[PDB]
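Heads up: the structure comes next, in structure tokens.
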Amino acid sequence: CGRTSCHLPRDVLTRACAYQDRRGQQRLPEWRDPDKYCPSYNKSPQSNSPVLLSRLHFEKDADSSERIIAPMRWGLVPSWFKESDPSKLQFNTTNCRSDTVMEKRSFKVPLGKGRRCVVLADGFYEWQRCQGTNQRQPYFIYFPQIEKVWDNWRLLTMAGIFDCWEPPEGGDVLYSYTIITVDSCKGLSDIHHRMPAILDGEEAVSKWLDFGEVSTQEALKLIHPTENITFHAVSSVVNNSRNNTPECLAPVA
């Protein structure tokens, strides 16, 4: 999936990420790089989106079940990239197939470092290929839910991999990510043949995040098609990646 919505303001987003650590203590995730968060209904590759990652990535003695929320660049910039600017990458690496993550250097290495994140979104967009034409129908795809809807929205929690890159001649460390993909479930199969790897609930999210306690092999068992998802058709407003408006995700007939 190549487009998402993530529009909620920082404190609403944070509240939506309330969790318990391993010992059952109620917490809210702490932000890092919070100025990089720019809410939008229409996020494309190369923009920043908030992700969850284990606090053990930031402190050597942190409880690895504690969670940080940090905006990261969508489009993985591998640690070994040698040019001066991420724009000079030939491919964005916005998605990666679950069946290639242990085969490709760009994913396998960060996984070895425990660089597992949970990519947040209101939902994602996908375009349905229809038989006997070139026009594609956009859909907004999201978890089943409980103006009023944004009070207590359940954010979509997608499995991602992140990496850290430093400009070779000198500059700040860049955190960037890719979303893992899997086959679509029967519910989405008329829309598209692929879907994100969705981590459905606290257990799945915690295990994917906690690289301290959950090995790569164990973590990857969490990666599979899932059924707990819904969707509705949206207008052509979203088609233009420059349109950031509530209309992007509004239902149409």
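Counting begins at 1 with the first residue displayed.
For all residues, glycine too, the Cβ spot is worked out from N, Cα and C.
Remark: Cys1 (mutagenesis position) has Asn95, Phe124, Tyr125, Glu126, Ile141, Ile179, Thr181, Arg194, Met195, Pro196 as non-local neighbours, by Cβ distance under 8 Å and separation of at least 6 in sequence. Swiss-Prot lists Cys1 with the feature active site, nucleophile, giving experimental evidence as the kind of evidence.
According to DSSP, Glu126 (mutagenesis position) is assigned to a strand segment. Under the heading active site, Swiss-Prot lists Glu126, citing experimental evidence as support.
Looking at Swiss-Prot, you'll find the mutagenesis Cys1 to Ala (Swiss-Prot position 2) noted as follows: Cells are hypersensitive to ionizing radiations. Abolished ability to form a covalent cross-link with DNA. Does not affect single-stranded DNA (ssDNA)-binding. Does not affect ability to promote class switch recombination (CSR) in B-cells.
Classification of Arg3 (mutagenesis position) by DSSP places it in coil, neither helical nor stranded. The 10 Å shell around the Cβ of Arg3 (mutagenesis position) contains 21 further Cβ atoms across the protein chains shown. For the mutagenesis of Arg3 to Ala (Swiss-Prot position 4), Swiss-Prot gives this note: Strongly reduced binding to single-stranded DNA. The structure shown keeps the original residue.
Non-local neighbourhood of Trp80 (mutagenesis position): empty, since no residue in the same chain at least six residues away has a C-beta under 8 Å from its C-beta. Here Swiss-Prot notes a mutagenesis experiment, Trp80 to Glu (Swiss-Prot position 81), with the remark: Strongly reduced binding to single-stranded DNA.
For the mutagenesis result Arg97 to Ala (Swiss-Prot position 98), the note given in Swiss-Prot is Cells are hypersensitive to ionizing radiations. Abolished ability to form a covalent cross-link with DNA. Abolished binding to single-stranded DNA (ssDNA). Secondary structure from DSSP puts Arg97 (mutagenesis position) in a beta strand.
Using a 10 Å Cβ-Cβ cutoff, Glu126 (mutagenesis position) registers 22 neighbours. Under the heading of mutagenesis, Swiss-Prot lists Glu126 to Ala (Swiss-Prot position 127) and annotates it as follows: Abolished ability to mediate self-reversal of covalent cross-link with DNA in presence of doule-stranded DNA.
Experimental mutagenesis is annotated in Swiss-Prot for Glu126 to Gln (Swiss-Prot position 127), with the remark: Abolished ability to mediate self-reversal of covalent cross-link with DNA in presence of doule-stranded DNA.
For the recorded site, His192 (mutagenesis position), the DSSP three-state label reads coil. A mutagenesis experiment is reported in Swiss-Prot for this position, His192 to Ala (Swiss-Prot position 210), and the note states: Decreased ability to mediate self-reversal of covalent cross-link with DNA in presence of doule-stranded DNA.
Record note (Swiss-Prot), mutagenesis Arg194 to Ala (Swiss-Prot position 212): Abolished ability to bind DNA and abolished ability to promote class switch recombination (CSR) in B-cells. The unchanged residue is displayed.
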In whole Å, note down how far the CA of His192 (mutagenesis position) lies from the CA of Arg3 (mutagenesis position).
14
Specify the count of other C-beta atoms within 10 Å of the C-beta of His192 (mutagenesis position).
17
At the unmodelled stretch of 17 residues, I want the CA-CA distance from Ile146 to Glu147, to the nearest Å.
14
I need the CA-to-CA distance for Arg97 (mutagenesis position) versus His192 (mutagenesis position), whole Å please.
15
